[PDB]
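Participant: Encoded as C-alpha cells, here's the structure I'll be asking about.
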Amino acid sequence: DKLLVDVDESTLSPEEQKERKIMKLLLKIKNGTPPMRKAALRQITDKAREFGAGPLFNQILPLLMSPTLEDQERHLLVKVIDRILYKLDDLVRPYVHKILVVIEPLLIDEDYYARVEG
Amino acid sequence: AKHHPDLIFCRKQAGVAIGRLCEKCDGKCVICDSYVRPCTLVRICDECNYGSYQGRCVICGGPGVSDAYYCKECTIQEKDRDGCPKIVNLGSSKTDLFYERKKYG
Amino acid sequence: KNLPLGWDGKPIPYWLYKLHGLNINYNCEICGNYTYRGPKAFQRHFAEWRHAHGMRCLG
Amino acid sequence: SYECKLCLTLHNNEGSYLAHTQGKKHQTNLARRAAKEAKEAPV
Amino acid sequence: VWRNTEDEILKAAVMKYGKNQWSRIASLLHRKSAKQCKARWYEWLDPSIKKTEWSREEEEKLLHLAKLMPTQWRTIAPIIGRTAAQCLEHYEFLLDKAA
Amino acid sequence: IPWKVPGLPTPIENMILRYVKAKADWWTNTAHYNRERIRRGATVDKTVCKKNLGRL
RNA sequence: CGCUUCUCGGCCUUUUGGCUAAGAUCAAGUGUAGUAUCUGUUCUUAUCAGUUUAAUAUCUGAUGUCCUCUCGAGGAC
Ligand SMILES: [Zn+2]
Ligand SMILES: [Zn+2]
Ligand SMILES: [Zn+2]
C-alpha cells in the first residue's frame, strides 16, 4: 500500500524507511516483465548486505503467507530468499524460525520441484 | 558443467558402478562438455548409484540409455580422477522451464 | 583556478585532479628540492634531465 | 563499428552514433575543439 | 515508448524518404510500427512543433477556447499551434495551479 | 493538399491550372458514369468495381 | 590605343519512359545466466585522527588557552 502515495526521499528522513520504500521493488520482482525481473534480482542480490536482514524478511514473509499465492510468484520468492541467503550468511540467526515457519510446507507438497527447492 | 557455474558435483570416492546418460543428453563428455573422442568410462560414487538411481542420466536425471565417457582432453589432463561427477544440485534451469510450462500450458 | 591545464586548453575537472593524484606533492632533494605533482610525474622524473643532471653533479 | 575521433568513443549502431553526436560529451568536445582552433590560428 | 536512437533514425529516414511512405520507414527499426512512426513524427518530432513555454496570451487563448468548445482538443490545438498533448496537459496544469 | 510552388512564371501556372482542371473534371464525370452503370447492373468487372470505389 | 557586339577554343552545375485502385502489398520467437558501449547524473574543505587501500581514494568522526569586536578580528599571554 505504501507505494500508492508519494513523498520526497529527503522528507523520508527515516532513511531506513527510504530503504523500505526502495525495497518494495519486490513488487517489480513479483509482477513484471522478464527484464524487470532480471534487473530487480541483480539489484537485490548485490544490495543485500546493504539492506540487511530485518527489513528484507519483514517485508518478504508476509507475501509468502498470502493465501492467494500462485505458483510462479512462489517459486520466484523462493529464488530470491535463496540468493539473499547466500549473501547474508550469519545475519539470519535471529530469523531462522521465521524462515522455517514459512518454508516447511514446501516439504510436504504434491509438486515435486517444490519439495526439492524447499 | 562448464556452462552453468551454479552446478555441483558429488566429489566423493569413485567406485565400480559405471555411469549412464539419458538419450536426451547422450553423446557428450560430462565435464569438458564437448561431443567428441570418448576415451574412458565414467565411474560414480556409491551413494550416487544407490537407490532408485540405478541407471540414471548423471546430468538430466532421467533414464539410463547408454554409457558415459570422458573426452580425450579431460583424460589427458586427468580431470577424470575427481570421483563421482554426479551433480547433486538440480539447478535453476529445469525448475524454471517446468514452472513456465505449467503456467502456459 | 587551483587546477592544471590540458590539450583542450581549459582546466581539468576537480575529481580528475584527485583521481590522478595530482593533489599529492613529491619532493626530490637531488633535483634541488623540486616538487613534482602526482605519482606519474614523480615516476618519470628519474629519467628526466633535471634528475640526471643532479646525479651528474654528485659524480 | 562507428568511432568519434574527437571523443575516442566507439558506437555500435548508426542510431547510436547519431545519438552520441548530440551529447554534452560530443558538444563540449566540439565547442572546446572550436575556441582552441580559433585562438590557435596566427617605383 | 521512444528512445533517442529510434528518434534519430526517424529524423534521418524522414528527411530522406519524404513524408509519404511510412511502410519503408517502419520496416527499418524493429519493434516500431508505421502507424506509430506517423503519429510520433507529426506529434513531437517534426520541426514545426513549437517547443517553448506558454505566453500569457497563449494561455488566455487556450483557457478561453477550452471553455468555448468543451473537450475538443484536436479541434483546438491547431488554433493555438500546439499538439493535442501539449494543449491537454498544459490546460491540466493551469487548472491545478488554480485549484 | 494545396499545391503551391511559388517560383513559377504565372502564365505557366495559368496553363497548368487550366489542364489539371480539365483532367480532374474528366475524372469526375467518368466516375459519375461508371457508377451509374454499376448500379444499373449493366455489366460486371473486377477492376471497374475497385477503381470506381476508389475514385468515389 | 580606348570602347562595344558577334565566332570559336580551355571548361569549375543540375541531368530513368509515362499512366493507373498513394498500382497492390508490407515478419518482429522464448527462457536462463553474464559482460561491453552509448545517453543520462555528480564531487573544490581546512586541517587532524581513524578505517581502508599496493598508493591514493573512500568512508568515518571533531574544529595552544583567555577576553571582546562583527568563521574572521585585536591584544595580555
Ligand atoms: Zn571433458
Ligand atoms: Zn557420487
Ligand atoms: Zn540427461
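Note that chain B carries Swiss-Prot numbering, so the residues on display, from first to last, are 2-106.
The deposited model was determined using electron microscopy, 3.4 Å.
The backbone N, Cα and C atoms fix where each Cβ goes, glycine too.
Sharing the record's features from Swiss-Prot:
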type: BINDING; residues: B:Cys11, B:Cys46, B:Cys49, B:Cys85; note: Zn(2+) 1 binding site
type: BINDING; residues: B:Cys23, B:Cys26, B:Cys58, B:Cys61; note: Zn(2+) 2 binding site
type: BINDING; residues: B:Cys30, B:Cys33, B:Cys72, B:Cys75; note: Zn(2+) 3 binding site
type: MUTAGEN; residues: B:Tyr36 to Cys; note: No apparent effect on cell growth, localization of SF3B1 protein or formation of nuclear speckles. Alters the structure of the presumed branchpoint (BP) adenosine binding pocket within the splicing factor SF3B complex which may lead to decreased binding affinity and thus affect pre-mRNA splicing
type: MUTAGEN; residues: B:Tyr36 to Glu, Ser or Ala; note: Alters the structure of the presumed branchpoint (BP) adenosine binding pocket within the splicing factor SF3B complex which may lead to decreased binding affinity and thus affect pre-mRNA splicing
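Are these features on the surface or tucked inside, and what touches them?
Facilitator: There are 19 other CB atoms within 10 A of the CB of B:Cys11 (Zn(2+) 1 binding site), with all protein chains counted.
According to its DSSP assignment, B:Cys23 (Zn(2+) 2 binding site) is coil.
In the three-state DSSP scheme, B:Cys30 (Zn(2+) 3 binding site) falls into the strand class.
A sphere of 10 angstroms centred on the C-beta of B:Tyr36 (mutagenesis position) encloses 10 other C-beta atoms.
The secondary structure of B:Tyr36 (mutagenesis position), as reduced to three states from DSSP, is coil rather than helix or strand.
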Participant: So of all those binding-site residues, B:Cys46, B:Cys49, B:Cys72, B:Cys85, which one's Cα sits nearest to B:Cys26 (Zn(2+) 2 binding site)?
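Facilitator: Closest candidate to B:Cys26 (Zn(2+) 2 binding site), judged by Cα separation, is B:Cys72.
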Participant: Would you list the recorded positions among B:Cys33, B:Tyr36, B:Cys75 that come within less than 8 Å, Cβ to Cβ, of chain A, in the order they occur in the sequence, writing 'none' if nothing qualifies?
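Facilitator: The answer is none, since no candidate qualifies.
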Participant: How big is the Cα-to-Cα gap, in Å, between B:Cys72 (Zn(2+) 3 binding site) and B:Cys61 (Zn(2+) 2 binding site)?
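Facilitator: On Cα coordinates alone, these residues lie 19 Å apart.
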Participant: Can you list which of these binding-site residues (B:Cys11, B:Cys26, B:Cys49, B:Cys58, B:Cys61, B:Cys85) have a Cβ closer than 6 Å to ligand 2?
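Facilitator: Near the molecule: B:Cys11, B:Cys49, B:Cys85.
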Participant: Compared by Cα position, which of the recorded positions B:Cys11, B:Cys23, B:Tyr36, B:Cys61, B:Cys85 is the closest one to B:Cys75 (Zn(2+) 3 binding site)?
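Facilitator: Considering only the listed recorded positions, the nearest one is B:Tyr36.
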Participant: Give me the Cα-Cα distance between B:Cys85 (Zn(2+) 1 binding site) and B:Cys33 (Zn(2+) 3 binding site), rounded to a whole Å.
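Facilitator: Just about 15 Å between their Cα atoms.
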Participant: Using DSSP reduced to three states, classify B:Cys85 (Zn(2+) 1 binding site) as helix, strand or coil.
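Facilitator: DSSP assigns B:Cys85 (Zn(2+) 1 binding site) to coil.
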